[PDB]
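Structure first, then comments.
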Amino acid sequence: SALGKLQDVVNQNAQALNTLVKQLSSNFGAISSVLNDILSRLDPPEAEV
Amino acid sequence: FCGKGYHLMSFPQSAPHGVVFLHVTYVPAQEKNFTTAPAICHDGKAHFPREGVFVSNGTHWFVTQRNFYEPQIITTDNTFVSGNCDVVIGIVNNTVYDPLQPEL
Amino acid sequence: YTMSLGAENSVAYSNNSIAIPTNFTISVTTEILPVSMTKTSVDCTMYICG
Amino acid sequence: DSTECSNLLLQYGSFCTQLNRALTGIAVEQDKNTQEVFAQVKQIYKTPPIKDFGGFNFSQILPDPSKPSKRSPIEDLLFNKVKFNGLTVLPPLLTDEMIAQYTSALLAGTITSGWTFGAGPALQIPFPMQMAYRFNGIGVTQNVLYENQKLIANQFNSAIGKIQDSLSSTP
Ligand SMILES: *[C@@H]1O[C@H](CO)[C@@H](O[C@@H]2O[C@H](CO)[C@@H](O)[C@H](O)[C@H]2NC(C)=O)[C@H](O)[C@H]1NC(C)=O
Ligand SMILES: *[C@@H]1O[C@H](CO)[C@@H](O[C@@H]2O[C@H](CO)[C@@H](O)[C@H](O)[C@H]2NC(C)=O)[C@H](O)[C@H]1NC(C)=O
Ligand SMILES: *[C@@H]1O[C@H](CO)[C@@H](O)[C@H](O)[C@H]1NC(C)=O
Ligand SMILES: *[C@@H]1O[C@H](CO)[C@@H](O)[C@H](O)[C@H]1NC(C)=O
Ligand SMILES: *[C@@H]1O[C@H](CO)[C@@H](O)[C@H](O)[C@H]1NC(C)=O
Ligand SMILES: *[C@@H]1O[C@H](CO)[C@@H](O)[C@H](O)[C@H]1NC(C)=O
């Protein structure tokens, strides 16, 4: 644990990026987290929503 | 600021996204008990140490540097005089040697 | 348990007693500090809309 | 406690996890802050039974044993002067009593051994002699203190008394 001070910085930043990327798998209330599924399934007036 | 103890020097080492400092310090060891006094009374005059502190081994008085025990004879060359022996609290009676005396 | 804050120690204080080191040790200690982070960058439009 | 809301909340990803982690990090830091300031001694130093420091009185900063909290007169003054929604408060690792103990160890160390305990072993020195060294530090010869010891002790003792009077009054 001698160099925990430096490792902690690396770990915190890696964690932040992993979270940022994982959020792209969330729906946020949308029918799908995948943008292509929305465009393929719905006509423009509904896809935009 | 630069490690525990009395700072002597430091050496940098580089590290991944950071720096490591190796701090070299002086640490006192193996202390001994001595009897002390604020001043020495001689010829009605109060003598104070110029650099160190007055200590006694139980029978004899010496003056030594503060951070390392290295006892020396109390002389006019390592003390200074200020005032008489009436003011200082805890002043003790001890001869102060004058290096010129043996010459004259 | 209730933690202790360290060993108890009382200094042999008196009005005419002094302690003086007769020896010393050279000690070397290490101190580690962070200086920088990974320089990340994100393309907003690409992240959001691909 | 609504299941319908909870199921909808899950669709927003890990926002809640991030928020919980941020607050946990702060809570931990608060104990690190206290530890760094107060826990600077590896030993708990005690003052002598006989408070003879050459006329220098420290009774207002040293622990008062008549108090259950074992706080000084000044500390006691300082302390007197200053869920339904899933909100909680966590206790500090160190209690007020433990912090007070650290402070008293620092005071006992300074009074009996000057600065030596902060850089190694605690080495006893007469308080008047410690002050004499501190006078040298500021470019004043030692004899100035020894020849004015009563005056210096009196000025010191009065200054400390003024501190308590100021704090107890100024709102
Ligand atoms: C000051 O301390 C040093 C150790 O830090 C002493 O040196 C050691 O002395 C012992 C014998 O008593 C040897 O066996 C060790 O090998 C020595 N160590 C080193 C690094 O030399 C030194 O003698 C002490 N000085 C005095 C006056 O006691
Ligand atoms: C150190 O100072 C304190 C505070 O001035 C002294 O306590 C006072 O002592 C007198 C005489 O017994 C009492 O009448 C006061 O009421 C005390 N004041 C407080 C706040 O308690 C204490 O006596 C002094 N110690 C020495 C050795 O002089
Ligand atoms: C100095 O004397 C005290 C007792 O008054 C003793 O406890 C302490 O260990 C002594 N210090 C040394 C270095 O011998
Ligand atoms: C004090 O030092 C002197 C000079 O070295 C020596 O003659 C004397 O015996 C010492 N006294 C004691 C108690 O060691
Ligand atoms: C120490 O206190 C005693 C009284 O117990 C006194 O006679 C002596 O002169 C004092 N010494 C110093 C250095 O203050
Ligand atoms: C020091 O010596 C003087 C005489 O030169 C004497 O009057 C005085 O009482 C002595 N002080 C002590 C503490 O013995």
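Throughout, chain D uses Swiss-Prot numbering, with the displayed residues spanning 745-826, 854-942 in order.
We read in the header that electron microscopy, 2.6 Å was used to get this structure.
Even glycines carry a Cβ here, placed using N, Cα and C.
One entry in Swiss-Prot concerns the natural variant D:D796 to Y. Its note says: In strain: 19B/501Y, Omicron/BA.1, Omicron/BA.2, Omicron/BA.2.12.1, Omicron/BA.2.75, Omicron/BA.4, Omicron/BA.5, Omicron/BQ.1.1, Omicron/XBB.1.5, Omicron/EG.5.1. All protein chains included, D:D796 (variant position) registers 12 other Cβ atoms within 10 Å of its own Cβ.
According to Swiss-Prot, the naturally occurring change D:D796 to H is described as follows: In strain: B.1.1.318.
Record note (Swiss-Prot) on the natural variant D:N856 to K: In strain: Omicron/BA.1. Under the DSSP three-state reduction, D:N856 (variant position) is assigned to coil, being neither helix nor strand.
D:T859 to N appears in Swiss-Prot as a known natural variant, with the remark: In strain: Lambda/C.37. The Cβ of D:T859 (variant position) lies under 8 Å from the Cβ of no residue that is in the same chain and 6 or more residues away along the sequence.
For the natural variant D:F888 to L, the note given in Swiss-Prot is In strain: Eta/B.1.525. With a 10 A radius on its CB, D:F888 (variant position) counts 23 other CB atoms from all the protein chains. Classification of D:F888 (variant position) by DSSP places it within a helix.
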- Query: What's the CA-CA gap between D:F888 (variant position) and D:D796 (variant position) in angstrom, rounded?
  - Reply: 20
- With the Cβ under 6 Å from ligand 6 as the test, give me the qualifying entries from the variant positions D:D796, D:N856, D:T859, D:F888. none
- Query: Just counting, how many other CB atoms are there within 10 A of the CB of D:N856 (variant position)?
  - Reply: 4
- Task: Between the Cα atoms of D:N856 (variant position) and D:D796 (variant position), find the distance and write it as a whole number of Å.
- Result: 57
